[PDB]
Amino acid sequence: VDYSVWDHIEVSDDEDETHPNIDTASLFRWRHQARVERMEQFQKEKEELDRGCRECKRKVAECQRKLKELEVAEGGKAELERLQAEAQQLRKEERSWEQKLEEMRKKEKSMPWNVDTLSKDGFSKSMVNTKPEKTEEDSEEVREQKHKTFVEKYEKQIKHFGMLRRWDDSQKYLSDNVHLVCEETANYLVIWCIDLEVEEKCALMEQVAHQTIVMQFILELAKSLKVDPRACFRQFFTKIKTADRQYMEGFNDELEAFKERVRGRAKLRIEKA
Amino acid sequence: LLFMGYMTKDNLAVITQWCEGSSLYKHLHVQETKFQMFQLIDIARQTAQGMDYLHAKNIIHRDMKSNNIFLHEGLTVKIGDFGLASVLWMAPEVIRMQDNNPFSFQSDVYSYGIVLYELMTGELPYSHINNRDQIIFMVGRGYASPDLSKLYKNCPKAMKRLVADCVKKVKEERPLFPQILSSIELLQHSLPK
Amino acid sequence: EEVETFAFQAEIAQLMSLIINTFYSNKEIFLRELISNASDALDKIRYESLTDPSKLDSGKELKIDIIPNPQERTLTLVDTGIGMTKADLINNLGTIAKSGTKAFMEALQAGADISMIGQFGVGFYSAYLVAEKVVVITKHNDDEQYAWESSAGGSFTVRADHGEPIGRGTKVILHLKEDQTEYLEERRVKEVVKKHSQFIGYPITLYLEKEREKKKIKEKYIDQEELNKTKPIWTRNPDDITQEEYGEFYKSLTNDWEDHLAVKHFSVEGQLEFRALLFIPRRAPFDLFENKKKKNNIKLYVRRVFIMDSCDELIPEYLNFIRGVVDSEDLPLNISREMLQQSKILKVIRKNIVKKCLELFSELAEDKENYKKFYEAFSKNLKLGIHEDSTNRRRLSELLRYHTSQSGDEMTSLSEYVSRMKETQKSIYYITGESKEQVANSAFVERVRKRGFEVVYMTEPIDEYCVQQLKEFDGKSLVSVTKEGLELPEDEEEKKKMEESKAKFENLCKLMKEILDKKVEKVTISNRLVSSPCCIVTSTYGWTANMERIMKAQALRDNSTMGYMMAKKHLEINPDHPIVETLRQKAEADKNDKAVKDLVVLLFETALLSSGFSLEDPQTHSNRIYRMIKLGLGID
Amino acid sequence: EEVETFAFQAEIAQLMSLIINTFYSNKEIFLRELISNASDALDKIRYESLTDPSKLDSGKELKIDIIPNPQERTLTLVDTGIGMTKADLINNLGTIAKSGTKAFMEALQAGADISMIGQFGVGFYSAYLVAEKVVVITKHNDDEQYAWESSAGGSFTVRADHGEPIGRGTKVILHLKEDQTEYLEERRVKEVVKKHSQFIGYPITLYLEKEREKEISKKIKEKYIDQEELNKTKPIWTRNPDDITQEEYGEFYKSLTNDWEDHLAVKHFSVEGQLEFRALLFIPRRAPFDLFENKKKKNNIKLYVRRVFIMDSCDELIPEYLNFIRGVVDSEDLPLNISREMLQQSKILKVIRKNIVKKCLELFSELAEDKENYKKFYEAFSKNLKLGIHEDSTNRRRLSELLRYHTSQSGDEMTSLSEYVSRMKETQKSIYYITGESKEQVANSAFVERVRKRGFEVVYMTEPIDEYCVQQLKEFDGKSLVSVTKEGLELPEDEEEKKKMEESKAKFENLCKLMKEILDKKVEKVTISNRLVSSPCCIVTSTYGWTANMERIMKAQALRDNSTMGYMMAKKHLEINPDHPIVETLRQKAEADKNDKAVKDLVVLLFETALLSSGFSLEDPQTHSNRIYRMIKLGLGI
Ligand SMILES: Nc1ncnc2c1ncn2[C@@H]1O[C@H](COP(=O)(O)OP(=O)(O)OP(=O)(O)O)[C@@H](O)[C@H]1O
Ligand SMILES: Nc1ncnc2c1ncn2[C@@H]1O[C@H](COP(=O)(O)OP(=O)(O)OP(=O)(O)O)[C@@H](O)[C@H]1O
C-alpha cells in the first residue's frame, strides 16, 4: 500500500546507468569509493555526536550537583546566583546538541539506501555435493529389472507412441512425460516391433517402426553430445523439420534397413516355431 | 545398418554477441600525432560533456590529466581515469593543502583547462622548467600563469579565451560547465571558420 | 474566501472496465490470483486453529481443489479456508481495492508468525479476465452458506445457498467464456500452477476424468495431487537439511534427473530480506550460450509466489549457468505482481548474489577433483566474468587454472605459479595459442624452457579475450612470449653475445628489410629461440597472431576498422642457428643472388606459419614448394 | 427466491494508494501524463474552434509551458487548453476512472478527425509520485476560474480563485517532495520530454533562468529563457508519403538518430483495418561500430501510440538481423497497459513484425535497382542480409536475391546470383562457390583451376558470415549450390575423359591405397578427380561435415562447446591430380617397393602442403617447419 521506503537506492555498479564516453569499469570505482567515504563521514558524525551527548549530559549532571551543594552550604548565595547563569548556559548547550541529534536523524532519513545499509548478512552455509558418479550397462541386475518395471508400469504410453505418426505431437507429448526417454524404452520398442512383425501386421509394423526409428538417432546424438537423451530429444524434431535432403534419405534408408531386419528376424522366429 | 546418423546442426548458432576494440591511448603529444582543428575540437567537446556528467553526479575527479584520459577507435574519448597511470598536474590549492582537501569543482575545471592548454599547445605545460624543487615553489606561490604563445595555428580564437579564463586562479569567476557546453557549441559552429 | 472540501469518488463501471481489460497483461494469472487467495484463506483458518482447535470442526484437512469441467464450460476452485461471512462477502468481494487479508494481518501485529499473500484488494476481479460471470459459495463457521454472484455489471447478488452444502471454506465457480476453453485441459492448468504457484504452502489437487476403469469405463476421476508435490526447501533451516533433500529439490526444479555439483543456501535480513538458494549444475547445458534460451535460470519469489524469471539486472550474464530460486518476504510489486516498482532492488539482489556465488566458488576450490569438474564445465563462464566484471575481476582472477610447463597435463592456478616463480623474474610468462601441442613445442618457448622458466599455456580462444583486461596479477605484469621486446634475466656473456651479434648481423637484417619491406617492418636479433632460426613476433601494441586470427574469423566483425589494428610484424633471426649463418656467408659474396632472396622469402613464410599467422596467398608457398621439390628430384 | 442485489463499491484511500504506488515504475512519467492531458485540452479546444471560432477570444495560441521554480520548489505546467468548469473540476479531477476525454470522444457527432489520448481516468494522479501537494488552476471560456487543490489525503478543496487570472486553459502546480527536487533541473526535464513527449503536435516551451545578460560599454544570470528545442521534431509519418520530399526525411532523420548526414533510403507506409499503424523506416548510411554489440539493449524502433512513446524495441517488434533499421511505428488503436508503458495484447506484435519485415524486404528489393546506392547499402549491411538468410525460414526465397559476390568474371565488382544464373551454361546444373578467407586466397586455389579452365563461373565467398548464410541456402531458382571444397564434385563429362579416368583409377589405385596406409589416421580416402590443373594434391571435405573454413570459424568462436566439434570433424579426403609429374615420379618408386623412407617423406610433405593450400590449419606446424628446415639444409649443402 506504501512504497515510500524503497524510493532512494544507490547501487554503485549500476550497469544500466552510465555514459558512452565514460569508462564503465572505472566509473564503478568513484561511485563505490564515494559511497564508502560518505558512510565513513556519516559514522564519524554519529560517533562525535554521541560523545558530545554524553559529555554534555555529565556536564549538566555535575552542574546540578554543584548547584545543590552550593544551595546546601550557607554563604555561597552569590556563587549560587552565578551558577544559575552557568547552568542556564549548560542547558542551552545541551538542548542545542539534542537539536543537532534530531537534525542528524532527519539527515539519516534523507540518506539514500545502499547495499551495505539495505540489509545485513544473516547466515550462509555452503554444501558441496560429494556423491558417487558413473553408470553401468548390462543385460541383468538392476537394468533388466528396470526394463521389466518400466514396461509393466508405462505400457500405455509406449504403445501410444508406437501408434503415433506426427513429429510435433510426439515432441510435445514426450515433453509432458520425458520419463519415457531411455535406452530401455528403445530396446523394448525394437523387441515388440519384432513381435508385431512376428504377428505379421505389416502396416502396424511400419507405423511402429517409424516411431521406433525416431529415438535411435536421438540416442546416437545424445551419445555424440555426451548428454543424456532426456535433455536433447526436444531439439531433434526441430532438426528433422530443418533436415537437409541427405538427412531425409538417411532417415528413410535406416527405416528401410530396420524394416528389412525386423522382417527377416520375424521370419526366422516363425520358421523356428 | 545403423550408419552414421549425420544429424549436424547441433549448436551451429551465431554466438558472436560480444565485442573487442581499443585504439591505444591519448598520450599522443609524446607520440607526436599532431592533428587538426576538427579532431581537437571534437575531443574537447566530448571530454567536456563526459566530465560534466560526473560534475552533475557530484563526483569529483581532481587528478585528471593526459594519463587519465583514454581515446578509442570509435572516435570517442573515455575520460574514465585509469587509476594509476602525477606531478605538475595539480593546482596551488592542492599544493598548499590549506584544508587538506582541495577536492572541489573549481579545481576540476582548472585541471580541465590546463589539459586543454597542453593538448592545444601539443606540449607539456612549463616545459622550460623540469626540476621538481623549483616547480613546487612556483605552484606553492600560485601567482604566475602559463603563457599562450605556443598556440596551434589556424583554429578559432574562442578557445584561446576559454583556456585563458580557465587558467586564472580566481575560483569564483572560473567558468562552469553550463556555459562550457555553450562554449564548445560555438567552437564547433566556428569549426568551418 | 470560500473553501469546499470534497472526497474523491470512483466511477465503479469504469473501474471494473480498467481491472478487467487494461490492468493485467497476461490472462493466465487469474488462476495464480485465485490460488493466492485460497492460500490466504487456508492460512487464516490454520492460524485460528492454534488458539482453539474447535475451529477446525468442519473438516480437518486444508487443501485447494481445482475441478475443471468441459461439460459446463466451468472451472471450479474449491478450498477449505476460513470462508467469509455476509459482512465479509459484502466488503471484501464488493469493495474494489479493499483487502480482508490486509485487515486480518494488521489486526494482530503479535501473531506475525504467518505471512499471507495480498495487500492490494483487486486480485479476485482478475477472474473476469477469462469468465463472464463468477459465483462464489462460502460457509464461515459463524454464518450460513451464501451464493455470491456477479457478471461484472456493477451489481452482485447474495443469497443463501439452496444447493449442496460444504463444511467450510470457499467455492469459486468460473463460468468461462468460449474464448478461454483452452484453460480446461490438464496440461494448461498444470503449466499455470507449476509456473506461478507451484511453491504454495498447501497441497493443490486437480480433479479430472481420465482414469480408465476395467474395460470400456473411464468415469473415475483422477485425484492428481501433483501440482504442489515439491515443497519450498529454502524455508527450512539448513542445519536440518542434508544433501539428499537439496538433490531432490534440484532434480525436481530442472525437470531432468541429474544431480547437482554443489548447493549454496544463505539469507540476508534488514530492510531487504530474502532467503536465496543457488545450485551449481553437475554438467553444463548444451545450449548454455544459445541466445534463444534467453535467461531462464534464477526465479524471483515473493512469499513463495513467482514474480519474474532470470533478468539481466538479477544475475550477470556470465553467471547464467548457476540456477536457483530467490524468495523474499517484503518487496514492492506492480499491480499485476509481475514486476518491481523499484528497478534497483534487483541490482542490490544481484550485488549480494554475485558475492555469495564467488564465495561458493572459492569454497569449491578446496576440493581438488570437484573443482576440476567445475572448471572443465564452466571455465568459459569464469573467464567471461573476468572480462565483464571489472569490480569482481580480482576475485575471479585466483579461480583460474591453466596448463603449465612443469605441471604436465594438470591445471594449476596463478597462485601456484607465483608461488613457484623464481625471484630473478618479475613477470608472468604466458602464451596464447590454438592447440595443446601447438604451444607445447613452439619457437617462442625454446629459450624460456631452456632456462627453467615456466610459461602458462592458453589454448582456448576465450583466454585471448580474457588477457586484455588481466593486465597484471599480484603486482606483476603479465607478458607474452609472442610479443616484441620480451624481458628476460640477462647475463654478461649473453649481453656480450648480443652486442657483438648486432654489429655482426646488421648486413643480413638490412637485407631482409630491403627484400621484405611491406610485409616485415623490423628484423632484429633477440633471445627467444634455440633450435629454430626464424620467428615472427608482434609489437607491444597490436594483436597477437592468435588474437588477429580470432578477430579475422569472427562471424560478425566489422572490416572497416579491422585494418587499423593490424599487427606490425617483427622478424626474429636466431644467430646461433646454422641457417642464418650460412645465409650471411652467401650474402657476403653478393646481395643480388637469386637463391639468396628466394630462400629468404621461403624462410619468412615458414616462420610466418610457425608463428600462427595466416598466409595471404598459400598458393605461392605451395607452388614454390613444388618447384623446389622438382629441382630436388631433378625433373626440372 | 432469496436473491438480494447489492452494488459494487470502492475504498477510495486504498485506491489512491494503489494509483500512486503500484502503477508507474518510473517517477518521471508524471511529466508525460500531465503533458498528455494538456495536449488533450489543446486538441479539444482546437476541435471546438472548427465549429465556432468565437470562443478563442481569450488567448489565440495553443502552447504548453513548463516553469520550474526551484526557489519555491514548484514545477508548474501552464496550458491554454479548453479548461474546466466547476462541474468538470469536481467530476473529472475528483472521480477515479472518470475521464472526460473519453466522454468528449463519445460526443464526436460524425466528426471523427482527432486522436484523443485518454481512456483511463487515473493519469492525473501520477503527479503525486513526485509532488506531495497538487494545486490546479483552470479557467473555462464560460465559467470563472477555480483553484483545485489536494494532497492525496482523500479530500480535495475547490477555491473561487481570486488570484492571478489566465485567459483560458489550465495551470497545474506541483509542490514537489523535499527529495524529488531533481526534476526541476533543465537536464532532467529536457531528457523526459525528449524521451516521452517529444512528438506532441503542440509546441511545448520549457522556461528557465540562466541567461548571461549582455554587458558592454554585470555578471547577470537571472533571465527566463524560452526553449522549444524539445519539440522541434514534427511527426511527418502522419502525412501521405506523396507530398513529402527527400530533404524533409533527411532532416527528420538527423533530428531523430542524431547522425551527421542524411538517410540512405526511407520507407513510409501504413495498413488500415482492425490493426492500423503508420510505419516510417530509415536505412542509416553507415552502420555503427557497435551495431552487433548485442549488450546494447536494443532501442532502434520506438513504438509510439497516439504520438506518445510507449516502449523501446523488443525482440518481437523487429527481428535481430533488421536491427539497423531506424524509425518509428505509430498506431491509433492498440490496448495499452494501466501504466501506459506496454501493450496488453502482445500477440499483435507478431503481426506488426510480419508487416514491417515484408515491407522492408520490399524496400530492399526495390532499392536494388540503382547500382551506386545499392552497392553502398550492401557494403555496410551484407552481414545483416546474410544473417537474415541464416535465421529466417520464411523469407529465405525472397531474401536470397539480394546477395552480391565476386565471381570468376565479375572483376572487382559484385554481381548477384540471378546475373550468374543468366550467364549459366545449360550443360551445367549447379552453382559453384568457394568458401575461403580472402579474395586473392580463393582467386587462385587448387579447387578452382580445373573448373575455371572449363566453362563454369565460380562464386567467391570470403566474409565469415557467408558460410553461415550458405548452410541455410540450399538452392536458387531450382539450381543447387555446390562447393568446390567438398568431395564428389560433378561436372558435365564426355566419354573420352570418362575412359581416361577409368584408366587413371586402374593405374593409380595402388597409389591411393599406399598413401592411404601412409596417412593412416590423417586422411580417410585418397582418390583422383578433375579439380586440379597445375596443383598436384588437394584435400576436400565430406559431403555433410564442416568444410575447412567452417571448421576454422567454429574453432575460432569464443563461446563454443568443445564436445560437439569432436564428432563433427571434417572427413579429409586427399585428391590427386594424375597429370602432375610429381605424383607419377614417386609412382615408380613405390612400384619398385612399398617401403621407402624417401617416398614417405615426400608423401608427408605433399600432404602437409595440400593441407595448407586446402585452407586447413596444421595441428602442429613445428614438425612441418622442422622438416622444411632439414630439407633446406640438405639442399644448401649443410
Ligand atoms: N477464497 C477466499 N477465501 C477467503 N477470503 C477471500 C477469498 N477470496 C477473496 N477473499 C477476500 O477478499 C479480499 C479481497 O480480495 P482480493 O483477492 O482482490 O485481495 P487480496 O487477497 O488482498 O489480493 P491482491 O493483493 O492480489 O489484490 C481478501 O483480502 C480476502 O479477505
Ligand atoms: N491539464 C488539464 N487540462 C485540461 N483538462 C484536464 C487536465 N488535466 C486533467 N484534465 C481532465 O481530466 C480528465 C481526465 O484526467 P486524467 O488525466 O486522470 O485522465 P485520462 O488522461 O483520460 O487518463 P489516462 O491518461 O490514464 O489514460 C478529463 O476530463 C480531462 O479533460
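Here Swiss-Prot sets the residue numbers for chain C, with the shown residues being 10-223, 270-691 in order.
Header lists the method as electron microscopy, 3.7 Å.
Here the Cβ of each residue, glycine as well, is placed from N, Cα and C on the backbone.
What Swiss-Prot says about this protein:
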| type | residues | note |
| --- | --- | --- |
| MUTAGEN | C:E42 to A | Strong ATP-binding. Strong interaction with HSF1, HIF1A, ERBB2, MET, KEAP1 and RHOBTB2 |
| BINDING | C:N46, C:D88, C:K107, C:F133, C:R392 | ATP binding site |
| MUTAGEN | C:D88 to A | Impaired ATP-binding. Strong interaction with HIF1A, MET, KEAP1 and RHOBTB2. Loss of interaction with HSF1 and ERBB2 |
| MUTAGEN | C:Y301 to F | Decreases interaction with NOS3 and SRC. impairs resists LPS-induced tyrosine phosphorylation. Does not block LPS-induced pp60src phosphorylation |
| MUTAGEN | C:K531 to A | Highly decreases the signal of SMYD2-dependent HSP90AB1 methylation; when associated with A-574. Diminishes dimerized form; when associated with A-574. Reduces interaction with STIP1 or CDC37; when associated with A-574 |
| MUTAGEN | C:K574 to A | Decreases the signal of SMYD2-dependent HSP90AB1 methylation. Highly decreases the signal of SMYD2-dependent HSP90AB1 methylation; when associated with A-531. Diminishes dimerized form; when associated with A-531. Reduces interaction with STIP1 or CDC37; when associated with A-531 |
| MUTAGEN | C:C590 to A, N or D | Reduced ATPase activity and client protein activation |
Next on the checklist: Measuring Cα to Cα, how many Å separate C:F133 (ATP binding site) from C:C590 (mutagenesis position)?
Outcome noted: 76
Checklist outcome for this item: Taking all protein chains shown into account, the Cβ-based neighbour count within 10 Å for C:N46 (ATP binding site) is 27
Item to check | Secondary-structure category, per DSSP, in which C:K107 (ATP binding site) falls | outcome: coil
Checklist entry - For the recorded positions C:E42, C:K107, C:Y301, C:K531, C:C590, which residues show a Cβ-Cβ distance under 8 Å to chain A? => result C:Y301
Next on the checklist: DSSP secondary structure for C:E42 (mutagenesis position), reduced to helix/strand/coil, please.
Outcome noted: helix
Next on the checklist: Through the lens of DSSP with three states only, how would you label C:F133 (ATP binding site)?
Outcome noted: helix
Checklist entry - Over all shown protein chains, what is the count of other CB atoms within 10 A of the CB belonging to C:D88 (mutagenesis position)? => result 28
Checklist entry - Do you know which of the recorded positions C:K107, C:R392, C:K531, C:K574 has the most other C-beta atoms within 10 angstroms of its C-beta? => result C:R392
Checklist entry - Quick one: 46 residues missing from C:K223 to C:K270, so how many Å between their CAs? => result 4
Checklist entry - Relative to the Cβ position of C:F133 (ATP binding site), how many further Cβ atoms are located within 10 Å? => result 21
Item to check | Rounded Cα separation (Å) that holds between C:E42 (mutagenesis position) and C:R392 (ATP binding site) | outcome: 10
Checklist entry - Rounded to the nearest angstrom, how far is the Cα of C:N46 (ATP binding site) from the Cα of C:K531 (mutagenesis position)? => result 61
Checklist outcome for this item: Among the recorded positions C:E42, C:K107, C:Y301, C:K574, the ones with a Cβ under 8 Å from any Cβ of chain D are C:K107
Checklist entry - Among C:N46, C:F133, C:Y301, C:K574, C:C590, which recorded positions lie by ligand 1, judged by Cβ under 6 Å to any atom? => result C:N46, C:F133
Next on the checklist: Given the mutagenesis positions C:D88, C:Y301, C:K574, C:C590, find the one whose Cα is closest in space to the Cα of C:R392 (ATP binding site).
Outcome noted: C:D88
Checklist entry - In sequence order, which residues at least six apart in the same chain have a CB under 8 Å from the CB of C:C590 (mutagenesis position)? => result C:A498, C:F499, C:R583, C:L584, C:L626, C:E627, C:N629, C:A662, C:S665, C:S666
Next on the checklist: DSSP secondary structure for C:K531 (mutagenesis position), reduced to helix/strand/coil, please.
Outcome noted: strand
Checklist entry - Under DSSP, is C:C590 (mutagenesis position) helix, strand or coil? => result strand
Checklist entry - Around C:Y301 (mutagenesis position), how many other C-beta atoms are within 10 angstroms of its C-beta? => result 23
Checklist outcome for this item: Of the recorded positions C:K107, C:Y301, C:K574, the one whose Cα sits nearest to the Cα of C:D88 (mutagenesis position) is C:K107
Next on the checklist: Could you state, as a whole number of Å, the largest distance between Cα atoms of any two of C:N46, C:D88, C:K107, C:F133, C:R392, the listed ATP binders?
Outcome noted: 22
